[PDB]
Amino acid sequence: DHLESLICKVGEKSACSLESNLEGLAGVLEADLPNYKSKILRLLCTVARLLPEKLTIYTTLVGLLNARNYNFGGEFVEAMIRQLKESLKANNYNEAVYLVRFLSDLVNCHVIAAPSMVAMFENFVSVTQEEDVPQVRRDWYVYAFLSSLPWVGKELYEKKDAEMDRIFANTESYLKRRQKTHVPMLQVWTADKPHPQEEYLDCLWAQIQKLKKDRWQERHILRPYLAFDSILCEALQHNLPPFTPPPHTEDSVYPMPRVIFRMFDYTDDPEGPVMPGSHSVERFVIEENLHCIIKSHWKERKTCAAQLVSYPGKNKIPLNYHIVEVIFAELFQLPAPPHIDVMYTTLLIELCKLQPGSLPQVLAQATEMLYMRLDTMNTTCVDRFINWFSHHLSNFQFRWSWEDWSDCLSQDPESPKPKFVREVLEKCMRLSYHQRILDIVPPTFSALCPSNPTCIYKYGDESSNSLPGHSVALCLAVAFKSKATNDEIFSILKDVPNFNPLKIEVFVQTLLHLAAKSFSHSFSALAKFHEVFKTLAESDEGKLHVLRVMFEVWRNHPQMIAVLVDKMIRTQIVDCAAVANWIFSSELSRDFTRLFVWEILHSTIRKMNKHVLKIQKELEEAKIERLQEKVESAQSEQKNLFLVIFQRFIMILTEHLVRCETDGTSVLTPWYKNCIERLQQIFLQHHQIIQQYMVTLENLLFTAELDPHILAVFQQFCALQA
Amino acid sequence: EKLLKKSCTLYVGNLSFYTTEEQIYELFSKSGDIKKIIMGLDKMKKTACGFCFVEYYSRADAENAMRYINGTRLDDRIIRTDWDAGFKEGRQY
């Protein structure tokens, strides 16, 4: 337990220089080899795959230890190759990359001979030759290779230039024939300017090309081992045991393709160090290391902020811009961020407290840039941008220079910019009060503020007694007030003149209007007369009518609608399928593109997903026949929920396309962008579950005949694992 | 201490007197699904006294709230969250 502490904490804060701590730790680990050789090897293999941000610090350690005990270095190198094979077998491709990078950097420490790595990479690149295997398998082996080059590229080209050029030729020809079907579904922005959002392999390749052109010289990576040039030499090299990439199997799961998030360039920071270009390996290494730093500390926001800000480099870089860009790269990553969304919001706040005199200006500059680039930003990313920004604002007294965004005022309200502003003000209001938010904006922006969340009573002091069920509602009003019982209400509802659509309307209208004081009253009301609901909404048509009436009452209070829908699902008043159908109904037609709608849908899908996991976890433990059937029935409702949603999407999209062709108008309207990207979002947020429905989807819904505008979204989804 | 480690309930303090159950839903829902919220009232007037209880359906969601919601603002006041053994009738005053 003592060694683990010395190894894990090496390189942190101290009075002694790193070189001094490394040399010291080296002697400490050697002396303990006779009794803890097996432990030390385990810890070194662990830090190799868990702390990639400290790559060069540990590869230096291994080198100093190898210089004191050649045999130990041999067993370690052998143990590493073992770990790598294991990681690949357990589909831990992400961790495998770190091991490959560690072995690569060990070449610089002269612990591993260059030809061994050149050989390993030839094998990696040959995977691109395997037949009938996923492009994502071939992609990864190429990435493990190319992404290792910033560290060992120079050492390998000077030792095996001819062999290296062969590998590159083969690498290039593979990259030239890769399919890019997935790109449109993963880009944060589709616009080419000001920054192309490049497919990760094309970008990395360009970065390697530039590095090669620059004679394999790079100025960022910290190489501690250079300080021991007299102690680390070729005489201590080891040859690696042959390495065969584990063949493709049915249980093989490979990482999805990625698109490089890009928003800054050196002209955005004229007064700071020159920012490494988009096609330099320095930019790749910086972001890669910052991403790893967050991955290691995301749970501790304070420690995470401190580690990011103290990121060291060989030369000066505009670190604040790199940190902000990396945080937005994670938050806006598609399909999903690596960590829970809210963590990024609090991380930026912690960073602002740590660098009060510089970080806030950068974040402000970045916010302005994100707004200005809204026109082609993907809808899923826009929601996260809306949620982040509104939350951030509530932590700084809702202060913002809205006038800078005055260009949204004269555009079509459905357009990205004005819609963004309205959704943001809506979220702010949810964390504040109506008049308060109405007051944070300039007069010219008052029309974009949300309406007062007031209840709407159809049978109140305004309606005409000439309304169907008027007299009935009147009795229901007093009945509830006198704390009547379900039976009483059941009796009163019989006076309703016609599944009776009016019984539901008078009941829902009256009951909700009376508990319209708070979420609590409404919830308790749903509980008290829960029997009435389950009876009126017994049929699917009834569950849809309850939702329809609930909306007509609370349309000005989206948050109320969301919590009521969630309660009705949990207490089984309505089911997920009814909610899905309600989302695409004509009543909600004018609110279809609004955020709350999609928030309710996804929150509804999540409850179904968690319900499936719950039962699965139970049948798991009890392994009885009464569950194996319950699981397949729940998985049946789950699959059906997704089929209905896809069905409704195909239906409204086809209608839109036929309408446009009929009228000769363009298909690319603001409504369309929103609708097609919301479909895309279904596939993005639940791709793991949806992959189980492939066969069905291909035969019943997303068929070869389907209009290409729609089928493409399905083909892009397919490409994530093709 | 053995209890506080299985709980899905957080005690939230330093809330402004004008903070409502709806604002708390909006803020705390950012870490996960909220099962129930109980506002603290004055034993006499039945008026807010600056605290509430937030119960999540899962432990993981309450932990993320302790990690990212704790120490941030609501109605411009820095709020505090602490693990809680669980709500008991009467403790809402």
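Numbers in chain B come straight from Swiss-Prot, and the residues shown are 33-125, in order.
Positions of Cβ are set from backbone N, Cα and C atoms, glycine also.
Here's what Swiss-Prot has on this protein:
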DOMAIN    B:40-118  domain 'RRM'
MUTAGEN   B:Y43 to A  Abolishes mRNA cap-binding
MUTAGEN   B:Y43 to F  Does not affect mRNA cap-binding
MUTAGEN   B:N46 to A  Does not affect mRNA cap-binding
MUTAGEN   B:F83 to A  Abolishes mRNA cap-binding
MUTAGEN   B:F85 to A  Impairs mRNA cap-binding
MUTAGEN   B:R112 to A or T  Does not affect mRNA cap-binding
MUTAGEN   B:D116 to A  Abolishes mRNA cap-binding
The domain 'RRM' (B:40-118): DSSP-derived helix, strand, coil residue counts: 21 helix, 31 strand, 27 coil
Pairwise CA distance, B:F83 (mutagenesis position) versus B:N46 (mutagenesis position), rounded so that it is a whole Å: 6
Residues satisfying Cβ distance under 8 Å from B:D116 (mutagenesis position), sequence separation of at least 6: B:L36, B:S39, B:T41, B:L42, B:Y43, B:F85
B:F83 (mutagenesis position): tally of other CB atoms within 10 A of its CB: 19
Between B:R112 (mutagenesis position) and B:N46 (mutagenesis position), the C-alpha gap once rounded to whole angstrom: 7
